[PDB]
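Heads up: the structure comes next, in structure tokens.
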Amino acid sequence: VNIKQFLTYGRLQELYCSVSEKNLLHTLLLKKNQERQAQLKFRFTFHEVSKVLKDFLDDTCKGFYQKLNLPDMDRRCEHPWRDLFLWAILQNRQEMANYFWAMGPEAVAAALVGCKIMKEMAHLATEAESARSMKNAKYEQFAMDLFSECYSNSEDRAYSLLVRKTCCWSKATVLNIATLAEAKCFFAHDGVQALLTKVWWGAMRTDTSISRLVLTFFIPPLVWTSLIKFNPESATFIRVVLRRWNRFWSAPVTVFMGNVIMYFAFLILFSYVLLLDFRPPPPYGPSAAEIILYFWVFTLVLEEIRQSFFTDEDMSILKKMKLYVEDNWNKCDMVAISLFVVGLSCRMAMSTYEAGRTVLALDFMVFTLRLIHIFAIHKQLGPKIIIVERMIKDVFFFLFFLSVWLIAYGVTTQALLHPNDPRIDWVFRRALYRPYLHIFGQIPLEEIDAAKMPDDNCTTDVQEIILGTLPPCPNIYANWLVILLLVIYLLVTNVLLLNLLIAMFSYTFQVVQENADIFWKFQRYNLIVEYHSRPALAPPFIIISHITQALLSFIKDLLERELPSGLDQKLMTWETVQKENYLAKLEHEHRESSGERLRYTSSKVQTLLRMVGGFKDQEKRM
Amino acid sequence: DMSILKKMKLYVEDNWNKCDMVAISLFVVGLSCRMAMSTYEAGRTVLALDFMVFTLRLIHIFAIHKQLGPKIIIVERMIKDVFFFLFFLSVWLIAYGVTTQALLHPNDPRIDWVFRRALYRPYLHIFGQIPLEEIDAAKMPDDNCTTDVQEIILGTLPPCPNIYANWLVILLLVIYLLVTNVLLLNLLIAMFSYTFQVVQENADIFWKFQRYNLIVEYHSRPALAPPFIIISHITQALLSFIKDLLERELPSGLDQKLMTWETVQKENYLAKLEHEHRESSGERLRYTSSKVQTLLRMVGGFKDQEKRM
Ligand SMILES: C[C@@H]1CC[C@@]2(OC1)O[C@H]1C[C@H]3[C@@H]4CC=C5C[C@@H](OCC[C@H](CO)CO[C@@H]6O[C@H](CO)[C@@H](O[C@H]7O[C@H](CO)[C@@H](O)[C@H](O)[C@H]7O)[C@H](O)[C@H]6O)CC[C@]5(C)[C@H]4CC[C@]3(C)[C@H]1[C@@H]2C
Ligand SMILES: C[C@@H]1CC[C@@]2(OC1)O[C@H]1C[C@H]3[C@@H]4CC=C5C[C@@H](OCC[C@H](CO)CO[C@@H]6O[C@H](CO)[C@@H](O[C@H]7O[C@H](CO)[C@@H](O)[C@H](O)[C@H]7O)[C@H](O)[C@H]6O)CC[C@]5(C)[C@H]4CC[C@]3(C)[C@H]1[C@@H]2C
Ligand SMILES: C[C@@H]1CC[C@@]2(OC1)O[C@H]1C[C@H]3[C@@H]4CC=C5C[C@@H](O)CC[C@]5(C)[C@H]4CC[C@]3(C)[C@H]1[C@@H]2C
Ligand SMILES: C[C@@H]1CC[C@@]2(OC1)O[C@H]1C[C@H]3[C@@H]4CC=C5C[C@@H](O)CC[C@]5(C)[C@H]4CC[C@]3(C)[C@H]1[C@@H]2C
Ligand SMILES: *[C@@H]1O[C@H](CO)[C@@H](O)[C@H](O)[C@H]1NC(C)=O
Ligand SMILES: *[C@@H]1O[C@H](CO)[C@@H](O)[C@H](O)[C@H]1NC(C)=O
Ligand SMILES: [Ca+2]
Ligand SMILES: [Ca+2]
């Protein structure tokens, strides 16, 4: 059977129409068909398949079947193994999909696509057993093992395989598909990390010492010395010195360094303006340092705009905005920008001056916390960010129990101690703020224990309590009960509930620390990619880079590169050979396994018993 | 006798050696400053720090005991954990402290008090020092306070804390207490627990290496303890001018006998390894499958020959 001749588009559509009607793919195709019928022979059509694929990849299946809209039904599929793999993946058939992947040309990209589709469908997950089998798909492992084989083979063709635009997946890069699939374990591969290190250092050699690089950063003229080794490849002298300067000052590591230093400078200036040089409204004018801070934040806004609208390429504006706002650091920045603008606006008026100063203090808090993202560069600091996020989630869930318990205890103690205090603010103080402070050692027994209550001048008159002339007299009717409740609260809260939260923290830390390497390598990938696409200048100076880019656009890649047809075909054949070698080694390993040997021995012993019995009977005939 | 530079490099490679060097330098600087009236207090301060260094130097003798040795390594790794935790702690404390200083004392110009309220007070919150009389308006005393900047700088009266939005200051303090005191402190403690677990898994090996190092260190030391060690030093110098348990040179016959003995021991060890490998389950399975294959082929041939008859 020749699959190239066997699989026509009509045949493929017939296969898509022959879905068992008990699996998720049939339901999804039914929903697509119902939507199409509402908006406007074969039960299902390639339009429905394209829409279903769009709900899992949304960029990869660009005109897989919409190109001709519908293609000729007697025409053979241009990518038969790709189509068969996609069809066998959409319906949770993993063995068949494994076979189709083993016969397919672009296997790393196919495996990453399969892992993405498996996780998205396990998010859909109509059933639960299918969802569990689809959680353990092991396609990212196929991609990782094939790429390990490829990287061990050549280590230079592996990088090109990482960055080349695929032919079977609509010019999508393997790294693009891994990002779409969120394949954290693939990004943690040694080959991917090596390519990331090569991108990180740029023109310099990756073995460059940190001390030499920092010292050359702080002494720019020393870059023309041989202190920093660079990778191979009047007017000439100027050109070569400019080339050396640009190659050093364009590397993502130096851009990162400069951005970190200028962010420290920005925080220092922000703190100076907020704490020492915050002047009255424009009647007495903002200080010059404040205007410098305004310009700095304006350049930050320009950088945000560049990242949200003019990032790297041309897509839908809405798609680019969605990609921008999907990053949590991006929305953190947006919050900081909005807070600064509101603060500045309120500060410009006398009646809102204090509110503006308050909002600006909160904005400094937000910017300082924003500074945290640079810790992903270090293995010992990166994973702790993820730990802190999960631990914040743990705190959020613990807060339900804490709030219920504190409401009960605080209202009971407020009723027992100050039944005649009408003021609501003091009600909430004594009911929640004081019990919360008990957790951290703040136990004011002079307000709770009668024997410790001072002889202060106190009133029982409600009007005098409301007026605030004298503090209310605490009720000591049954003070033993108040003290017993405080003892119980101290035990329960401070030991039991606090250590329940701490045990939750410990479990979270243990779970993240088990996978610390993978998490940090994914973080490092994201940080290196972020600073590789950034302009070489740090804000405020980034205004120069923005102006230069705009002027270049008006007047007139390391990753995701397009290859010549011959080199592309050579790479595809090389990867196919690597996949064949990997599968052959897997088969050989399987054959020599203990279970396989046991099965072979038992079967052959059975055959030997039968044939030896026959031979013995024949001999006994003689 | 080696290269002088090699011996110095070997000396300074030991952390206890550089600890001692720090202690000696501190004592010398302290004594020198103490010799002058204008540097007397600085000398006393440096000598106090030197006592601290010497007392911590005393820790090295704990390697002699199995229950004390490994704890030194645990403490070193835990200090590294603290160093890495300090980045998060410093960033968070800078954010919170500057925000609260701006909210509470926007008119206080003095930088020392800025840094006090921005980092020293929030750090002390971690250890139960929560002065609500400076943060909560309802707990603020009726003390005699000024809003004049000149009077604040002069120090005549304490500055009046700003109570513009005190609910926000209190909410920030509540959030800081939760985040820092529970979350971040227990993140550091979980790091500590992981470090302790990793070292305690290999406690025996670490302590035995420590014991080796300590025994070797005190085997090569002169028999007299300082100050008295001056007598041993003078005796050694006099012996050098006028005129080993480990690392000993053997006669040629005994050396050859030892080499042959070790070769025989290695041969016995390798033979036992080979015998263990042969009788393993996997090897037996491989042998049985291969011989069953051979038996199938040869029995088929024999059966065909019999069927010829
Ligand atoms: C292992 C486990 C640990 C936890 C726990 O169980 C065991 O421990 C138990 C111990 C127990 C507690 C044991 C004892 C008591 C005392 C008892 O009061 C007796 C009531 C009498 C009558 O009403 C009040 O007396 C008098 O009051 C006056 C004030 O009103 C004081 O005058 C002061 O007045 C003014 C003070 O402002 C000022 O003029 C002066 O300062 C002074 O003149 C007198 O001096 C004092 O004599 C109340 C109960 C209490 C606190 C127990 C509570 C429960 C425990 C904590 C257990 C735990 C589960
Ligand atoms: C489970 C979880 C725990 C954590 C938390 O969430 C839930 O708990 C919540 C509880 C909440 C708090 C609940 C209540 C409040 C009170 C509120 O003030 C109301 C504002 C008004 C108006 O501006 C001020 O009032 C008045 O001020 C005056 C001072 O200025 C006082 O006069 C004093 O003046 C001088 C004091 O020097 C002296 O003359 C005397 O001593 C006295 O005359 C009055 O007596 C008082 O009436 C501010 C907010 C706060 C603290 C909440 C903050 C957030 C919580 C902790 C929640 C947690 C997330
Ligand atoms: C963590 C939750 C948030 C929401 C909430 O409980 C904790 O906060 C508390 C703060 C309370 C305020 C505190 C002070 C005052 C001033 C007083 O003159 C009138 C009542 C009012 C507004 C109170 C109304 C009820 C409020 C919002 C409580 C509310 C359930
Ligand atoms: C753990 C870090 C060490 C470094 C540092 O932050 C914590 O220490 C802080 C102590 C600060 C001092 C404290 C007191 C004074 C006296 C005052 O009249 C002038 C300013 C000055 C020197 C301050 C300058 C800034 C300093 C070094 C801060 C500096 C970022
Ligand atoms: C309490 O107020 C009354 C009002 O007359 C006064 O006489 C008395 O001295 C006050 N006591 C205290 C402790 O302030
Ligand atoms: C505060 O200082 C003024 C100066 O006249 C004085 O009259 C007043 O008694 C002082 N109050 C306190 C509480 O020291
Ligand atoms: Ca951003
Ligand atoms: Ca020494």
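In order, the residues displayed for chain B correspond to 778-1020, 1027-1092 in Swiss-Prot numbering, which applies throughout.
In case you wondered, yes, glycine gets a Cβ from its N, Cα and C as well.
Under the DSSP three-state reduction, B:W793 (mutagenesis position) is assigned to helix. Mutagenesis annotation in Swiss-Prot: B:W793 to A, described as The antagonist NDNA fails to suppress channel activity; the structure shown retains the original residue.
Secondary structure at B:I836 (mutagenesis position), as computed by DSSP, is helix. Listed in Swiss-Prot is the mutagenesis experiment B:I836 to A, annotated as follows: The antagonist NDNA fails to suppress channel activity.
Under the heading of mutagenesis, Swiss-Prot lists B:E853 to A and annotates it as follows: The antagonist NDNA fails to suppress channel activity. There are 13 other CB atoms within 10 A of the CB of B:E853 (mutagenesis position), with all protein chains counted.
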Provide, as an integer number of angstrom, the distance between the C-alpha atoms of B:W793 (mutagenesis position) and B:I836 (mutagenesis position). 10
Cα of B:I836 (mutagenesis position) to Cα of B:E853 (mutagenesis position): how many Å, rounded? 12
